[PDB]
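First the structure, in the form of structure tokens, and then the observations on it.
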2 protein chains.
Amino acid sequence: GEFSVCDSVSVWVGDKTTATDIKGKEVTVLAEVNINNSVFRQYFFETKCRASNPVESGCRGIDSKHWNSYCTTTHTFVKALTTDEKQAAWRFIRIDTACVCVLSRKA
Amino acid sequence: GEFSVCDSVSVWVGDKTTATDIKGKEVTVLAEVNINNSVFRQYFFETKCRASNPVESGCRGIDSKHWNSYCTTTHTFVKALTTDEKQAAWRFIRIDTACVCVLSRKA
């Protein structure tokens, strides 16, 4: 049947406490946002790698005879209400969204 | 050097007009949100496949002798201000976030 090259794990996250923002700083993630007198809990759908090597040689199916590989998590950016040592603001934060295979040549 | 198995293309999108929501319906994406008397244009960072077959056999580096492959775009969910035939609301919409390789056995 069909299976990815890198095994992946997805979960809805409703209790996030810190995240790295687009500018690289660590920021605190607030839990509920009120947008116009009504509140929302902030949720993030994240997908992570289950393993950098789901198989001993790296990613599944790769041609190991020529290639080296491992799986790695890639990120999107989602704006969220956050706060830092001085200011609460909507900021863009890095969220984990996929597990992909990266290759290079064996020598 | 390091290269992905599936070639990928990322862009910030600031003029999105429709999106499919989590419930599957097509919805209209509004452009500016006012959260507390101040406005924001809504942006989405999307990553798409450049090709289902970046190489003639499917994804790069796969062992084609045993495997069939192609690249496919995976989605995250981002909440955005949207509207439908009756109601403007924050809804979760499907955003394209990665290009990953899917395998199956050749016979």
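Just so it is clear, chain A uses Swiss-Prot numbers, and the residues here are 131-237, in order.
The deposited model was determined using X-ray crystallography, 2.3 Å.
Cβ coordinates are placed from backbone N, Cα and C, and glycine is handled just like the others.
These features come from Swiss-Prot:
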type	residues	note
BINDING	A:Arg171, A:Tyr173, A:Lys209	1-acyl-sn-glycero-3-phospho-(1D-myo-inositol) binding site
BINDING	A:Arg171, A:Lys209	1-acyl-sn-glycero-3-phospho-L-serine binding site
MUTAGEN	A:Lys209 to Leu	Near loss of the ability to trigger histamine release from mast cells. No effect on interaction with NTRK1
Other CB atoms within 10 A, centred on A:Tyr173 (1-acyl-sn-glycero-3-phospho-(1D-myo-inositol) binding site): 16
A:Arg171 (1-acyl-sn-glycero-3-phospho-(1D-myo-inositol) binding site) to A:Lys209 (mutagenesis position) - Cα separation in whole Å: 14
Count of other CB atoms lying within 10 Å of the CB belonging to A:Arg171 (1-acyl-sn-glycero-3-phospho-(1D-myo-inositol) binding site): 10
Residue pair A:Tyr173 (1-acyl-sn-glycero-3-phospho-(1D-myo-inositol) binding site), A:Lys209 (mutagenesis position) - Cα distance, angstrom, rounded: 11
Mapped DSSP class for A:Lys209 (mutagenesis position), helix or strand or coil: strand
All-chain count of other Cβ atoms within 10 Å of A:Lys209 (mutagenesis position): 17
